[PDB]
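The block underneath contains the structure these notes are about, expressed in structure tokens.
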Amino acid sequence: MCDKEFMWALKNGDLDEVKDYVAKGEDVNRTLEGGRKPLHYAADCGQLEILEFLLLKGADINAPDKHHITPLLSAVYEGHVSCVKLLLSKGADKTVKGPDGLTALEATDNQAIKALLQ
């Protein structure tokens, strides 16, 4: 009944706001938009701090089924890749849901993304 605050937080780094909601009892898997999880906005723009958060609890780091993709690639085409680093540190593999060797290979040419293909 208020996705705005809940959602507008993942992106505006209001990590303190998304932290209060899950403070209830593990609920890191609610499509706030219509077909996306709170890990795309956090990865796409979570000051790299928000992604590790809602991931610490559950782990939509792989959940994806209809999105046929995992959030590590979300940061890949973002230039942040500060998350991908501490990301696979948990696993998240890299091609566990992408097309194929795309992951970091066909994703770009900067040595930061290629860091995940390491």
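Residue numbers in this text run from 1 along the chain shown.
Every residue, even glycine, has its Cβ placed from backbone N, Cα and C.
Under mutagenesis, Swiss-Prot gives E33 to A with this note: Reduced interaction with RELA. Reduced translocation to the nucleus. Reduced activation of NF-kappa-B transcription factor activity. When secondary structure is read from DSSP and collapsed to three states, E33 (mutagenesis position) falls in the coil class. Listed in sequence order, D3, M7 are the same-chain residues six or more apart from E33 (mutagenesis position) with CB atoms under 8 A from its CB.
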